[PDB]
Amino acid sequence: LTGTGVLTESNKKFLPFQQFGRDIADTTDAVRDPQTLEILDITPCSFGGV
Amino acid sequence: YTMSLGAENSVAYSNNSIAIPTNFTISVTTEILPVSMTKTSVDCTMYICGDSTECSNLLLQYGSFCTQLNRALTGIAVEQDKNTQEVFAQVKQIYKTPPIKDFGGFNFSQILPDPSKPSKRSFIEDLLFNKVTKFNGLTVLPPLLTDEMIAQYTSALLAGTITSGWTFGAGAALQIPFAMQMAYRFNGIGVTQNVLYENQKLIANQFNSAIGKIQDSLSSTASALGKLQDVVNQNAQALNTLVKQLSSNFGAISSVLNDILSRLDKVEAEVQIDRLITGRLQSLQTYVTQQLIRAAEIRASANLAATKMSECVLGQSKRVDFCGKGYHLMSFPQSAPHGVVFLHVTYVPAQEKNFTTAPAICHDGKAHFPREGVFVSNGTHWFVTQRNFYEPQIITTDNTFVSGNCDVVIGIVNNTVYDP
Amino acid sequence: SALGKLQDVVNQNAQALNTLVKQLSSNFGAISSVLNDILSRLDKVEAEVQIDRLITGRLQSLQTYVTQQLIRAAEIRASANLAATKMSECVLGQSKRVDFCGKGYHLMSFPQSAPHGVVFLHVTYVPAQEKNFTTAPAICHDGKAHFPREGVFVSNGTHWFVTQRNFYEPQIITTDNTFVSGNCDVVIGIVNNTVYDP
Amino acid sequence: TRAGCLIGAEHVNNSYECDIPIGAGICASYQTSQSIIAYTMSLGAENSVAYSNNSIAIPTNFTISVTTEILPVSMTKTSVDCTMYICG
Ligand SMILES: *[C@@H]1O[C@H](CO)[C@@H](O[C@@H]2O[C@H](CO)[C@@H](O[C@@H]3O[C@H](CO)[C@@H](O)[C@H](O)[C@@H]3O)[C@H](O)[C@H]2NC(C)=O)[C@H](O)[C@H]1NC(C)=O
Ligand SMILES: *[C@@H]1O[C@H](CO)[C@@H](O[C@@H]2O[C@H](CO)[C@@H](O[C@@H]3O[C@H](CO)[C@@H](O)[C@H](O)[C@@H]3O)[C@H](O)[C@H]2NC(C)=O)[C@H](O)[C@H]1NC(C)=O
Ligand SMILES: *[C@@H]1O[C@H](CO)[C@@H](O[C@@H]2O[C@H](CO)[C@@H](O)[C@H](O)[C@H]2NC(C)=O)[C@H](O)[C@H]1NC(C)=O
Ligand SMILES: *[C@@H]1O[C@H](CO)[C@@H](O[C@@H]2O[C@H](CO)[C@@H](O)[C@H](O)[C@H]2NC(C)=O)[C@H](O)[C@H]1NC(C)=O
Ligand SMILES: *[C@@H]1O[C@H](CO)[C@@H](O[C@@H]2O[C@H](CO)[C@@H](O)[C@H](O)[C@H]2NC(C)=O)[C@H](O)[C@H]1NC(C)=O
Ligand SMILES: *[C@@H]1O[C@H](CO)[C@@H](O[C@@H]2O[C@H](CO)[C@@H](O)[C@H](O)[C@H]2NC(C)=O)[C@H](O)[C@H]1NC(C)=O
Ligand SMILES: *[C@@H]1O[C@H](CO)[C@@H](O[C@@H]2O[C@H](CO)[C@@H](O)[C@H](O)[C@H]2NC(C)=O)[C@H](O)[C@H]1NC(C)=O
Ligand SMILES: *[C@@H]1O[C@H](CO)[C@@H](O[C@@H]2O[C@H](CO)[C@@H](O)[C@H](O)[C@H]2NC(C)=O)[C@H](O)[C@H]1NC(C)=O
Ligand SMILES: *[C@@H]1O[C@H](CO)[C@@H](O[C@@H]2O[C@H](CO)[C@@H](O)[C@H](O)[C@H]2NC(C)=O)[C@H](O)[C@H]1NC(C)=O
Ligand SMILES: *[C@@H]1O[C@H](CO)[C@@H](O[C@@H]2O[C@H](CO)[C@@H](O)[C@H](O)[C@H]2NC(C)=O)[C@H](O)[C@H]1NC(C)=O
Ligand SMILES: *[C@@H]1O[C@H](CO)[C@@H](O)[C@H](O)[C@H]1NC(C)=O
Ligand SMILES: *[C@@H]1O[C@H](CO)[C@@H](O)[C@H](O)[C@H]1NC(C)=O
Ligand SMILES: *[C@@H]1O[C@H](CO)[C@@H](O)[C@H](O)[C@H]1NC(C)=O
């Protein structure tokens, strides 16, 4: 996988075989660390008009 | 089956029969009109070239398409703000209802704000707000006037309407009892003000029952606020389509720019990047066109809602079927998510009776015509009464005016004319 | 900022024309924006792709311009229908619609010509100085409830008068100004006062 | 602010008429030793109408006020030669 965002500790308890999660509109929003097997949310980095 | 247009009602029409109502029912109906929609400001560069340098360099060869696409959305947002300002912000002075609620027996506690809650909205507004329920450059801008300010504007309009009639719109708010205001409303629709003062308790009870029945609705059904939910769902579906069009290929080998730049050189991936840019630009153009059409529709609806706010609420409109069905008396605004709800109070007759009528009356060879009324007969005697209500009175010289002789009017009957 | 509604349309049309005339300098993926520079550096079999790219870009620009012009023409047609309705109602008559022919009780309106627009001079009627008075819904004299024909009962503390709504012109309550309907015990708030007989 | 981070404006607790709209009910203005301030826009002055069951207000004067209103009617005609624009 790839992308860019801040990895905050989430609470979405995944299934023992699921690796990453996708919210509506098919966007990667949560992945599981392959080493510690913890889940975390993927929030896109801040952006907006000046 | 073949749909039926309604029940067949043959009106008992003749040249000497008239139906004058003897009762009435104060019916209050609701109406939902959209005012504004959610603001959208999509980054034209980040949506097409999210985290890419070659894509950003190649996008500059298409001119100022991103500039006009952003200017269209900025204009749409400014237009929605202007609509929200023009629909609600019509009074330059916030009015407050007095602590005493002696409005001639009428109960407005179900439409006035309640300080016992943080959100200063009424019960009906709370019931309305409980029904209608950032990535890839998509940003939602917050509206200028928040829900609290819309609620304050609605409360000021309602207080001005219930404490000053229609004088708060044309100028300074002139205090007037609600009974006299309703008497003026009755005089506006062509009904004598004595009917209200002689049936004030009945009209107050009918208004309270109508408001209670309105409260009974908007809590069980879901198709009442469909006009706002439809706009919300349309905007959501447009955003979903715009964000799902990124997963398309448009003829390219892949939809991800990183997967293309990592499998081809800097001379063959340019074609795939150009195809993706063209597809995403066409998608953005289609989205902006749909948003402009929807904004035009919402602006038309907001202009209609502002006209109704100015006519039905700040005055008494004689336009038929404009401020609800029936003879319009008054209206009360209510705040709604991205919209406005009007509670039109109308006057509907309930019980009519048949009477034998005549166009004129001759007493001494002189034809008499009613000043404001209609001649009716209950079988034996003749009386003169108003049109929208049955109040029979003796035909006197002060109620009729003389014009012409008897042999010129068709259908004139003989009857005595009293002299005071 | 008084005539901003017309200057805004003028500036929008000017900006649309400027964008349409500046879109020609774009490449749209071609090697150059000038067709003469492409036909003089490539043969008749490879420059066709660049010409096709330029044609597609310019056609998309023209389509976007025409769509924007159609939307703006719809907006201008709505505004013109509103202006025609106002010219027919406020100018050629007296409209009783609130806040339509300006703020206040509309009396008359005067049209004025403007560049690509119209200017109305709404002459309205606005009250200026109001006073407090004690009012009553009805008056009983001999057990008969009297109601104002066209007016409102007012009291200055000692005596009662009948006057119009939008102006203070106190007059003596006579039989010609009031009509009798019902008795006293049916109206809420009815007070005792003499009714003059002409 | 609820509309975004604003830098360069002093937030005041007073309420004034909205001069420069920002969003979320916050507007900016250039007032008083002299810098840009930010505040929550006020909808107007609070006017408690002296309402009762036996009081009425009748005007004793009037002012003939004439106000202006501008409405667009037409716009400039445009007839762009399509072939000359695409293939000049
Ligand atoms: C309402 O009252 C008037 C008068 O009070 C009635 O008119 C009268 O009608 C009768 C019946 O036709 C007339 O009698 C006959 O008149 C003719 C001349 O037209 C004469 O040749 C006959 O010998 C007989 O007298 C009477 O003259 C006439 N009076 C007047 C003043 O015109 C009228 O009929 C009444 N309306 C109804 C619906 O009955
Ligand atoms: C307006 O005038 C009428 C009559 O001119 C006033 O009605 C009168 O009110 C007095 C005071 O209550 C009555 O006197 C008492 O009447 C009761 C019966 O209700 C009796 O038991 C007592 O012994 C005493 O006589 C009087 O009868 C009554 N007259 C009529 C004709 O109703 C009315 O009060 C006046 N309005 C105001 C605001 O004062
Ligand atoms: C992958 O290796 C890491 C470290 O070698 C493992 O993390 C350890 O997990 C055990 C049991 O959960 C803990 O007692 C240790 O403290 C952890 N060490 C560290 C450094 O975190 C991890 O469990 C391994 N994962 C798998 C699937 O084998
Ligand atoms: C006019 O209609 C109203 C409403 O139907 C009538 O009020 C009802 O009258 C009946 C008969 O006395 C009562 O049982 C109901 O409780 C009344 N309803 C309300 C809401 O008050 C009224 O009587 C009718 N008037 C005439 C003259 O027919
Ligand atoms: C106006 O209507 C409201 C609600 O219909 C009335 O409030 C009710 O008052 C009774 C009296 O004790 C309570 O038992 C109810 O619980 C109240 N209901 C609600 C929803 O608050 C109110 O009293 C009415 N006003 C007048 C002047 O009668
Ligand atoms: C038509 O109306 C008149 C006036 O109300 C009725 O005349 C009255 O009838 C009642 C009932 O019989 C009598 O007590 C009154 O003395 C009558 N007054 C007069 C002046 O005659 C008349 O009965 C009504 N006719 C019909 C068919 O309803
Ligand atoms: C209403 O229409 C009826 C039906 O034509 C009229 O009754 C006729 O009137 C003429 C003229 O008086 C008589 O010659 C006929 O014999 C009548 N026919 C019947 C069946 O009665 C009646 O006159 C009309 N009334 C008015 C006021 O125009
Ligand atoms: C209420 O209005 C009446 C009618 O004008 C006033 O009565 C007059 O008052 C003037 C001034 O004192 C006297 O010169 C007249 O003789 C009075 N006319 C009558 C018929 O009494 C009355 O003074 C006013 N009351 C108040 C409190 O302003
Ligand atoms: C206007 O409202 C006031 C306040 O309730 C009324 O004053 C009360 O009237 C009742 C009935 O006459 C008395 O029992 C109370 O003692 C009065 N209270 C006060 C504080 O005065 C007044 O009657 C109402 N006026 C009208 C015309 O309805
Ligand atoms: C109604 O208002 C007008 C306008 O203010 C008043 O006219 C002014 O009256 C004062 C008092 O003498 C003069 O000094 C001004 O010159 C007048 N202005 C104009 C434009 O004429 C008028 O007096 C008021 N009428 C009443 C009865 O209060
Ligand atoms: C009036 O007459 C029509 C036709 O005969 C009848 O249907 C209707 O019931 C009558 N009205 C009343 C109040 O009885
Ligand atoms: C009417 O009464 C209100 C409240 O008592 C007051 O503010 C107002 O000035 C009064 N009107 C006049 C003309 O004095
Ligand atoms: C505004 O109010 C807050 C909360 O009471 C307070 O902390 C702050 O000092 C106030 N600011 C000014 C300028 O008074």
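Sequence positions for chain D are given in Swiss-Prot numbering; the residues included correspond to 645-676, 689-744, in order.
We read in the header that electron microscopy, 3.0 Å was used to get this structure.
Heads up, the Cβ atoms here are built off N, Cα and C, so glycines get one too.
Among the mutagenesis results in Swiss-Prot, D:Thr676 to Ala has the note: Partial loss of O-glycosylation by host GALNT1. The residue drawn here is the original one. The Cβ of D:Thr676 (mutagenesis position) lies under 8 Å from the Cβ of D:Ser689, D:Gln690, each of which sits 6+ residues away along the same chain.
Here the residue is the original one, but Swiss-Prot notes a natural variant at this spot, D:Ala653 to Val: In strain: 19B/501Y. Sequence-distant contacts of D:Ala653 (variant position), defined as residues of its own chain at least six apart whose C-beta falls under 8 angstroms from its C-beta, comprise D:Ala672, D:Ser691, D:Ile692, D:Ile693, D:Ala694.
Under its natural variant entries, Swiss-Prot includes D:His655 to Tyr with the note: In strain: Gamma/P.1, 19B/501T, 19B/501Y, Omicron/BA.1, Omicron/BA.2, Omicron/BA.2.12.1, Omicron/BA.2.75, Omicron/BA.4, Omicron/BA.5, Omicron/BQ.1.1, Omicron/XBB.1.5, Omicron/EG.5.1. Taking all protein chains in view, 11 other C-beta atoms sit within 10 angstroms of the C-beta of D:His655 (variant position). In the three-state DSSP assignment, the secondary structure recorded for D:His655 (variant position) is strand.
Here the residue is the original one, but Swiss-Prot notes a natural variant at this spot, D:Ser704 to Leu: In strain: Omicron/BA.2.12.1. The Cβ neighbour count for D:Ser704 (variant position), using a 10 Å radius and every protein chain shown, is 13.
Quoted from Swiss-Prot, the note on natural variant D:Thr716 to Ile is: In strain: Alpha/B.1.1.7. For D:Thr716 (variant position), the number of other Cβ atoms no farther than 10 Å from its own Cβ, over all displayed protein chains, is 12.
A gap of 21 Å separates the Cα atoms of D:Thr716 (variant position) and D:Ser704 (variant position).
The subset of variant positions D:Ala653, D:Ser704, D:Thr716 lying near chain B, with Cβ atoms under 8 Å apart, consists of D:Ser704. Each residue contributes its Cα atom, and for D:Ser704 (variant position) and D:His655 (variant position) those atoms are 29 Å apart. In the three-state DSSP scheme, D:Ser704 (variant position) falls into the strand class.
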